[PDB]
Amino acid sequence: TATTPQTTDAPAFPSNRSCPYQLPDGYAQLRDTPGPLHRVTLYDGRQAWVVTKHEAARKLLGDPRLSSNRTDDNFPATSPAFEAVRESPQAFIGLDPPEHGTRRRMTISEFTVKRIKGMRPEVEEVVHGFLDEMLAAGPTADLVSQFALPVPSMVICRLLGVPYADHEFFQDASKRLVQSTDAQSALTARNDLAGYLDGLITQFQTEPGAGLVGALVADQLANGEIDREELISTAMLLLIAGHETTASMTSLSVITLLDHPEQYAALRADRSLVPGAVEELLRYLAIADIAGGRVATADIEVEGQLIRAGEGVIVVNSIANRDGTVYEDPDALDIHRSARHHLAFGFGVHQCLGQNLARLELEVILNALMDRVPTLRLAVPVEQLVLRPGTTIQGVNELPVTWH
Ligand code: HEM
Ligand SMILES: C=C1/C(=C\C=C2/CCC[C@]3(C)[C@@H]([C@H](C)/C=C/[C@H](C)C(C)(C)O)CC[C@@H]23)C[C@@H](O)C[C@@H]1O
């Protein structure tokens, strides 16, 4: 059997967090090793590169030789579940220029600074809505199911024109898809959403409707500028991204802030600090840290290392956000620091489309919690919480809380 030292120069990747707001030990090890790249071993034994420094992450995310095509044979699959995406049609997150741009520009109008400003009343109403329900009822509560998830779900459903009456079905399907550990579970959840979305489209062709899905049906689809299957994939991307990301940030931010009480107190005492604290929480929690998979379509030299055509690269933004050449004392939460230039939303042509909606939601959420529930606290110890694995969007599925 295996009788000799087990040390490797290609550690298994991804790794799981042990603390909700710290790098897994393996990732801290990658962060420490000099050089922009490091070999890793994926779940199926294939080797890939991870990018572990901040400037090299921007350079590689900006390089069009690193393709986002998830259907490529050599795309770095991080779990068996990925096989679902490899064989399903692709929203623009998986396209490269010029096709990427033609699809992304069909959606941008809903996410402009002006549209996001105009959404503030609505976001505050939904947030205070779910709080007055949770507070009317009294502690204890699961903050995830009573607040963290339904808030961004309601907001994104409205933007998309997806009926909130249907929330139990699609929230369930979103979770199963994103947290799937096998191909078959992922495929089923994807087929569930696809069928639901496909029915919604035919409805709008009969009776034009509000929201982005309504607009896409009435314009681009009727002009044959998007295929019906691409519309489904696009809507599914926005639906899932709109649900799962903000919800994960909300629960992890509560946990993290309650663990740094001096900074949470500073935050409450000066609300002009909230936008900066949001950026710092984004930098520090990096909830989509493996949403940086790429395949090289040509050889790329990186500071004397060679990524060859055909090789998988993952730009790991959690690690990149802990680069001490950019953020002094990178592992310290500091809501006053400049968290400018962080990579929690990526960089370049695929930088998060929803990033300013997420910023608005989190600002409104933190202000509301501080205003309405200043006594909020965890109902259980941090160590008792169950953290999702490193193969999915970071966070917790349950968060017990109590208050006055
Ligand atoms: C709240 C925290 C969020 C985080 C940390 C986050 C993170 C990211 C990252 C790292 C990427 C880049 C993926 C890549 O380069 O392959 C991305 C892309 C994307 N995000 Fe977000 N995101 C968040 C919120 C949202 C929200 C609320 C939406 C609403 C729909 C959204 C929609 C998208 C879309 C459509 C893309 C693909 C953009 C493109 O391919 O051009 N995101 N996000
Ligand atoms: C939500 C979509 C779909 C699937 C999404 C999935 C299934 C597998 C695992 C996914 C890709 C999650 C994980 C976190 C992403 C991993 C990335 C990639 C890599 C680079 C492999 O680590 C997020 C969303 C999940 C179906 C597709 O047709 C449309 C849309 O992209």
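First residue shown is number 1, and so on along the chain.
Here the Cβ of each residue, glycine as well, is placed from N, Cα and C on the backbone.
Taken from Swiss-Prot, the feature calciol binding site applies to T78, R190, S233, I290, supported by experimental evidence. DSSP assigns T78 (calciol binding site) to coil in the three-state reduction, placing it in neither a helix nor a strand. All protein chains shown were included, and the count of other CB atoms within 10 Å of the CB of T78 (calciol binding site) stands at 21.
The secondary structure of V85 (mutagenesis position), as reduced to three states from DSSP, is helical. Neighbour density for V85 (mutagenesis position): within 10 A of its CB lie 22 other CB atoms from the protein chains shown. Under mutagenesis, Swiss-Prot gives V85 to A (Swiss-Prot position 88) with this note: Decrease of the hydroxylase activity for both 25-hydroxyivitamin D3 and 1-alpha-hydroxyvitamin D3.
Look at Swiss-Prot and you will find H100, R104, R294, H350, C352 tagged as heme binding site, backed by experimental evidence. The Cβ of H100 (heme binding site) lies under 8 Å from the Cβ of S68, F92, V349, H350, each of which sits 6+ residues away along the same chain.
Swiss-Prot gives this note for the published mutagenesis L177 to A (Swiss-Prot position 180): Decrease of the hydroxylase activity for both 25-hydroxyvitamin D3 and 1-alpha-hydroxyvitamin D3. Using a 10 Å Cβ-Cβ cutoff, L177 (mutagenesis position) registers 23 neighbours. Under the three-state DSSP scheme, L177 (mutagenesis position) falls in the helix class.
The Cβ neighbour count for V178 (mutagenesis position), using a 10 Å radius over every protein chain in view, is 19. Experimental mutagenesis at this site is recorded by Swiss-Prot as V178 to A (Swiss-Prot position 181), annotated: Decrease of the hydroxylase activity for both 25-hydroxyvitamin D3 and 1-alpha-hydroxyvitamin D3.
Around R190 (mutagenesis position), the C-beta neighbours below 8 angstroms that are at least 6 residues distant in the chain are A84, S88, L177, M236. DSSP gives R190 (mutagenesis position) a helix state. Among the mutagenesis experiments that Swiss-Prot reports, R190 to A, Q or K (Swiss-Prot position 193) is described with the note: Decrease of the hydroxylase activity.
Around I290 (mutagenesis position), the same-chain residues at least 6 positions away in sequence with a Cβ under 8 Å from its Cβ are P14, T78, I314, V316, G390, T391. When secondary structure is read from DSSP and collapsed to three states, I290 (mutagenesis position) falls in the coil class. Among the mutagenesis results in Swiss-Prot, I290 to A (Swiss-Prot position 293) has the note: Slight increase of the hydroxylase activity. The residue drawn here is the original one.
For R294 (heme binding site), the nearest of the recorded positions by C-alpha distance turns out to be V85; the candidates were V85, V178, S233. Most Cβ neighbours within 10 Å among the binding-site residues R104, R294, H350: this distinction goes to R294.
Looking at the residues that bind heme per the record, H100, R104, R294, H350, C352, the two CA atoms farthest apart are separated by 18 Å. Fewest Cβ neighbours within 10 Å among the binding-site residues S233, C352: this applies to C352. A Cβ distance below 6 Å to any atom of ligand 1 is met, among the recorded positions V85, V178, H350, by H350.
When the recorded positions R104, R190, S233, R294, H350, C352 are checked against ligand 2, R190, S233 have a Cβ within less than 6 Å of one of its atoms.
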